[PDB]
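To keep things clear, I will list the structure first and then write my remarks on it.
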Amino acid sequence: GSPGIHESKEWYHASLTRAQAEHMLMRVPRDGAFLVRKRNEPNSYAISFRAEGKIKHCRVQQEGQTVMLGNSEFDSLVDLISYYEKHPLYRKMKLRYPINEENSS
Amino acid sequence: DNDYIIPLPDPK
């Protein structure tokens, strides 16, 4: 809510090892979780998430006008996943796993 | 090409 508009800090990564996220996503069997991280430049972001145990991230693009997460443009980084949070991202993912299998039952 | 995917709601 308050913490998310423009400035954000809780799911996006931009300091710790980005590749280390894959080793942390494989330790969670049965569904993984949805996260994000920075790339090798301030002109492109990515989403690190996974299910089962086949870790896979994503690459969101951005232009000088609006951003393009995929089939929708949403210059807002939080609004981009805000509407897609309830809708389906890839052919099945849905950012519905904001935590690792441990106490979400 | 692994460790990356496109957020598209459909098989295409």
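We number chain B the way Swiss-Prot does; in order, the residues shown are 1018-1029.
Note that Cβ sites are derived from N, Cα and C of the backbone, with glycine treated the same way.
DSSP assigns B:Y1021 (mutagenesis position) to coil, not to a helix or a strand. Take the CB of B:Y1021 (mutagenesis position) and look out to 10 A: across all protein chains shown you find 12 other CB atoms. Quoting Swiss-Prot on the mutagenesis of B:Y1021 to F: Strongly reduces up-regulation of cell proliferation. Abolishes interaction with PLCG1; when associated with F-1009. No effect on interaction with GRB10.
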